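Here's the structure, in structure tokens; my notes come after.
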Amino acid sequence: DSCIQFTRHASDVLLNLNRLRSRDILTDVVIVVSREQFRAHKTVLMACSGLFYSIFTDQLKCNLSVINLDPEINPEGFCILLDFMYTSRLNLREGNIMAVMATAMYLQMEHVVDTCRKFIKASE
Amino acid sequence: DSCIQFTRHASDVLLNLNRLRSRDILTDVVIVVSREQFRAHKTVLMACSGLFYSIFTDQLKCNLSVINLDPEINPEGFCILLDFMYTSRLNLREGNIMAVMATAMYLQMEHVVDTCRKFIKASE
Amino acid sequence: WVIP
Amino acid sequence: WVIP
Ligand SMILES: O=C1Cc2cc(Nc3nc(Cl)ncc3Br)ccc2N1
Ligand SMILES: O=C1Cc2cc(Nc3nc(Cl)ncc3Br)ccc2N1
Ligand SMILES: [Cl-]
Ligand SMILES: [Cl-]
């Protein structure tokens, strides 16, 4: 086509989606990870995670307001990944890399899994 | 912080949100523009438009499944802007620039209004 | 704004 | 991935 493109549009959209999350505006699901609860937008979760994409395209699960993750999932690892989904920034540290990679594999977040594997290979 | 960032994350999120729109997945509102109807995600509309941000943060309007725009609004201008919201690409043409700018002013989409004013100033 |  |  003969379209023009606004370079910063996608970043500005995600920044605004994160502002809505911070003020709990139009969040439509709670993700339960052991004793912790995380409110989010189903569409953002689906856009970032192969697991949430499969869950919310399911004709029965699409209508659930609460999703319980596998008990092996670490709440801090999930929190770091939820922040990444809404900001593009990943708080990857020596103390959390194993939990973050295990959570990203479960959530089917391929680019996160890839950088975790590379950071782990560098330290061996 | 000591975060790393994935450059393409915001673009990939928006691409996936547009795929959901194309398959009518988790769309939660219909925007009526005269005889035309456009299905969309309230969160994406709010993230792109000052008008939709004000509408869906309203305690009564946040619960509406149908929003009727002002009858002066052109359906093609709205369609071009809805596409821009979900892709960052604006199909700006000599034949549609006036309708697109008028719609972007009504929707409170400042960057679109700015490029329209510049393209119009160049042709005078 | 750019030419994509 | 970059250092932002
Ligand atoms: O690593 C990742 C990230 C991700 C996101 C989605 N999300 C969607 N995929 C498609 Cl094709 N359409 C709409 C949506 Br929402 C699917 C798989 C994966 N795997
Ligand atoms: O030209 C524009 C585009 C736009 C988008 C929003 N959206 C939001 N703004 C804020 Cl501050 N927080 C959350 C959201 Br969603 C507000 C105003 C405007 N004006
Ligand atoms: Cl990813
Ligand atoms: Cl804009």
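Residue numbering in chain B adheres to Swiss-Prot, whereby the residues present occupy positions 6-129 in order.
Technique stated in the header: X-ray crystallography, 1.8 Å.
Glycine is no exception: its Cβ is also placed from the backbone N, Cα and C atoms.
Now, the feature entries from Swiss-Prot:
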type    : residues    : note
MUTAGEN : B:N21 to K  : Abolishes interaction with NCOR2 and HDAC2, no effect on interaction with CTBP1 and transcriptional autoinhibition; when associated with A-116 and 376-Q--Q-379
DOMAIN  : B:32-99     : domain 'BTB'
MUTAGEN : B:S59 to A  : Abolished ubiquitination by the SCF(FBXL17) complex
MUTAGEN : B:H116 to A : Abolishes interaction with NCOR2 and HDAC2, no effect on interaction with CTBP1 and transcriptional autoinhibition; when associated with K-21 and 376-Q--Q-379
Mutagenesis positions listed as B:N21, B:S59, least Cβ neighbours within 10 Å: B:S59
Among B:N21, B:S59, B:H116, the mutagenesis positions whose C-beta sits under 6 Å from ligand 4: B:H116
Inter-residue C-alpha distance, B:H116 (mutagenesis position) and B:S59 (mutagenesis position) (nearest angstrom): 18
Mutagenesis positions whose CB lies under 6 angstroms from ligand 1, from B:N21, B:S59, B:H116: B:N21
Rounded inter-Cα distance in Å - B:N21 (mutagenesis position), B:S59 (mutagenesis position): 25
Neighbourhood of ligand 3 - mutagenesis positions from B:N21, B:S59, B:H116 with Cβ under 6 Å: none
Residues in the domain 'BTB' (B:32-99) grouped by DSSP into helix, strand and remaining coil: 30 helix, 15 strand, 23 coil
B:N21 (mutagenesis position) - helix vs strand vs coil (DSSP): helix
Secondary-structure category, per DSSP, in which B:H116 (mutagenesis position) falls: helix
